[PDB]
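Below: one structure, written as structure tokens.
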Amino acid sequence: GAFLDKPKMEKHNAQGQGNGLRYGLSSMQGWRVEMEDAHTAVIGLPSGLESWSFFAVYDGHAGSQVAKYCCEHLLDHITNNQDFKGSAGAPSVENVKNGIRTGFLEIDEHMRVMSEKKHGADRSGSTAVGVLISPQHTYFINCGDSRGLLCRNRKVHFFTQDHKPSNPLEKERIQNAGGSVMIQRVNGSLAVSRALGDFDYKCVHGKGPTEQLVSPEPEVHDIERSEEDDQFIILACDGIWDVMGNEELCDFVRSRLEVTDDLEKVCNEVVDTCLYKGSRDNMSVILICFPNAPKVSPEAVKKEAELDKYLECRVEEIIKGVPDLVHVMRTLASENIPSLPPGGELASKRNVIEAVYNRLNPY
Ligand SMILES: [Mn+2]
Ligand SMILES: [Mn+2]
């Protein structure tokens, strides 16, 4: 199958500020032969929603066409429908929820007609996870197995529930749509029960758009904002989540934020830590920080410098036939070094270790 001989560690970053928000993001192809993730990051929405922002991560599969179309138009499909609009003053929570549901269903059908029309040869599909942030609500949006979480008061206040085929209701639908869930896959093939695209799984005659083997229907949750307590939001594809849990990642990002305010760097650190933890998938993260996101701490920066220096000395002593990096990491791990980044652990310190190793054993 895919898998490069070596991972494409090139980071594609972006950052911005506006509407009281700050953000950074990182996308990296990793070990996969192709890059099928995509994203949207926008502060200030058109048509009278300049106070609104929108961020989303798309994990494409069997191609990037659906993911890419989604990242450039899922938003307008959401905001530009009669349900979201619901012509009145500002959109009510229901307008926003209905607007999003319709946006998903409409862009799905819309891509389907384009494909049928132009004899599209791809059979790709994509997940979508994001947040629609208004001046008073963050509406989490989920469709698939990508995941998002809101850290509030140093804790995981909310996180999206991944749509897996064996989930009771998904399984129910799948079976009623004539399919079966074999272990964790729709008919032994698809590992997600919801996604846009995957039109071959949406041909069950006698079933609605949301009653097919794979559903384009999103789960939306309205969370009232808290200026005082809202810290940050993390949106990432399963390439991240496969190897780091909710509180681990949350704890990890906090530790990195106490050390830097460069949100692109924090995202790169999450991606490399997950690659070092063994993720062999495309990886994408969007970190959106609120006014009360943790701040850089002088003592935290000190402890980091101390740890980096300490790790460099260990390598010097360990490297001494001169063991390969794989083995130096092995030694370091058996030493059970204290004060390693929470959640990220030694893997989050691999670039420091490897940089020293490289200076000492350049050939
Ligand atoms: Mn993919
Ligand atoms: Mn993935």
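All chain A residue numbers match Swiss-Prot; in order, they span 2-321, 326-368.
Method on record in the header is X-ray crystallography, 2.0 Å.
The backbone N, Cα and C atoms fix where each Cβ goes, and this holds for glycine too.
As written in Swiss-Prot, here are the features:
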type	residues	note
DOMAIN	23-291	domain 'PPM-type phosphatase'
BINDING	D60, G61	Mn(2+) 1 binding site
BINDING	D60, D239, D282	Mn(2+) 2 binding site
MUTAGEN	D239 to N	No effect on binding SMAD2
Near Mn(2+) 2: residues not in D60, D239, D282 with Cβ within 8 Å of the site Cβ centroid are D38, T128, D146, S147, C238, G240, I241, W242, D243, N283, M284
Under a three-state DSSP reduction, the secondary structure at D282 (Mn(2+) 2 binding site) is coil
Filtered recorded positions, from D60, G61, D239, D282, whose Cβ is under 6 Å from an atom of ligand 1 = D60, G61
If you count the other Cβ atoms within 10 Å of each Cβ, which of the recorded positions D60, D239, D282 comes out on top?
-> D60
If you measure between the CA atoms of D60 (Mn(2+) 1 binding site) and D239 (mutagenesis position) and round to the nearest Å, you get 8
Just checking: Cα distance in Å between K321 and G326, the two residues bordering 4 missing ones?
-> 8
What is the Cβ neighbour count of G61 (Mn(2+) 1 binding site) at a 10 Å cut-off, with all protein chains included?
-> 29
How big is the gap, in Å, between the Cα of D239 (mutagenesis position) and that of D282 (Mn(2+) 2 binding site), rounded to a whole number?
-> 8
Distance between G61 (Mn(2+) 1 binding site) and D282 (Mn(2+) 2 binding site) at the Cα atoms, whole Å?
-> 11
